Protein chains: 2
Amino acid sequence: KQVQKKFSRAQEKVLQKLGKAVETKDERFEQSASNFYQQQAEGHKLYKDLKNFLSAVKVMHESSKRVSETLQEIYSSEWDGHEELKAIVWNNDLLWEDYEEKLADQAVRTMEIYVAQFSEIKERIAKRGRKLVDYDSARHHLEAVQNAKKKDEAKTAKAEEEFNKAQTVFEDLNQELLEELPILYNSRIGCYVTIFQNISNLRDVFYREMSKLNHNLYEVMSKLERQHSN
Amino acid sequence: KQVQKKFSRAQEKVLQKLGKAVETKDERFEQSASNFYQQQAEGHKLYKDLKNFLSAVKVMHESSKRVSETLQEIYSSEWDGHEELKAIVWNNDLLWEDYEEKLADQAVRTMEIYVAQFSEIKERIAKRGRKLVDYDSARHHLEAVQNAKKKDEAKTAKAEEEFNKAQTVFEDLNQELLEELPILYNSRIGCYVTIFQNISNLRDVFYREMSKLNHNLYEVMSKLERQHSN
C-alpha cells in the first residue's frame, strides 16, 4: 500500500499545478525551509573554501620547500651556518606539516561534521512535505466520495480514517521541524565562532614559530657574510 | 676579412676534432669556466624558485581572500563585530599586496639583476674561446707556410704577423677574464646574503602585522559569541 500512497500523492500534486485541486497553504514553513537551505548552502560554501585554503597552504609549503632546497644545494658545506641552515630547513618543513594536519583536523573536519548534520534534517523536511501532500490527497478523495451520486458509507468511513491518519502524521513531522529548525539556524553562529577561533589559534602558533626560524635565517646569512668579510 | 677569419677558425676546430691538428691545452681556464656556468645555473634556478615563491604567495592571498569574503557574506550586519570584521578583511588584503610588491621588488628583482650580469661575461668567455682558436689557426697556417717546398718570404712574414696579433688579442681577453671570474664567483655569497636577509626582514613584518589582525579575528568571534550567550 506504500506504492499506491505514492501514486495518490503525485496525482494530487499534478492536479494542484494544473489548477484542478486546492493545496494547503504552507508559506510560513516555506520561509523556514528557505532559511534552512540558505544556511546549508552557506555552510557548504565555507566548507569548500576551507578545503581550498588547506590546498593553498600545501602550495605555499611546497614553494617554500623548493626555495629552501635550492638554498641548501648552493650553500657550501665549507661555509659557517651550513649546519644551522639544515635545522631551519627541517623545522620549517615540520611547522608547515603540523599546521596542515591541524587545519585539516580542527577547521576542515569540524566544518565537515557541521555540514553532514543537515542531511537527516533535509530528509525530515522532504518527509513532512510528502505527508502534507498525503493530507490534501486524503481531502480530495474524501470530497469526491462525499459528492458521489451513489452514497457509500463504507467508502466514506475509509476516506475519513485516511484523512485523520494523514493529519496526525503530518502534524508529528511539522511539530518536530518547527522545534528543530530555529535551534539549528541559531547554531550557525557557534559554528563560525569555533571555525575562526581555531584558525586564529593555529595561525598565532604558526606566526610565532615561523618568526623564530625566520630570525635564525637572517643570523645564518650574517654568519656567512662575516666569514667572508675583508 | 672578418668572414674569412671565421672560416679559418671553424676549419682549425674541425681538424682538431678529427685528430689532424693540435690544440692549445686550456684545461685550467675550462675549470674556471665550469665554475662560472655552475654559478650562473644555480643563480637561474634560485631566480625561478623566487618567482614560483611569489606566485605561491598570490595563491595563498587569493585563498585567504576567498575565505574572508564568504565569512563577510555569512556574517549578518545585525551582529556585533561586523564593522571590525570589514577592517580586518581590508587590512589582510593590504598586507598580502604589500608583501607581494616588496617580494617582487627586494627579492625577485634583486635576483633578476644578479642573473642578468652573467650575459656580458659569457660573451667575453665565448670571444676568448674564438681568439684561442684564431691563435691555433695562425700556428697551423704558419707551420704549413714554413714547411712548403717553395719558400715565400712575403707569405711567411704575413703568417708571422697574424701569429703575433692572435697571441696578443687572446692574452688581452685571457687576462681580463682571469681577473673578473674569481671576483664574480666570490660575489655569489653576497648575493645569497642579500636575498635571504631581504626575505627574512619582509616575513618578520608580515608575521608581526598578520599576528595583530589574527588576534582581532579571535576577538570578533568572542564578541559574536557573547552577543548570543544565554
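The numbers used for chain A are those of Swiss-Prot, and the residues that appear cover 15-244, in sequence.
So this one's X-ray crystallography, 1.9 Å, going by the header.
Cβ atoms here come from the backbone N, Cα and C positions, even for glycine.
A:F21 to A appears in Swiss-Prot as a mutagenesis experiment; the accompanying note says: Strongly reduces binding to membranes. Recorded in Swiss-Prot as a mutagenesis result, A:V81 to R carries the remark: Abolishes dimerization and membrane binding; when associated with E-214. What Swiss-Prot says about the mutagenesis result for A:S214 to E is this: Abolishes dimerization and membrane binding; when associated with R-81.
Cα separation, A:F21 (mutagenesis position) to A:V81 (mutagenesis position), rounded: 66 Å. A:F21 (mutagenesis position): 10 other CB atoms within 10 A of its CB, across all protein chains.
The Cβ neighbour count for A:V81 (mutagenesis position), using a 10 Å radius over every protein chain in view, is 22. In the three-state DSSP scheme, A:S214 (mutagenesis position) falls into the helix class. Put simply, A:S214 (mutagenesis position) is 27 Å from A:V81 (mutagenesis position) when counted between their Cα atoms.
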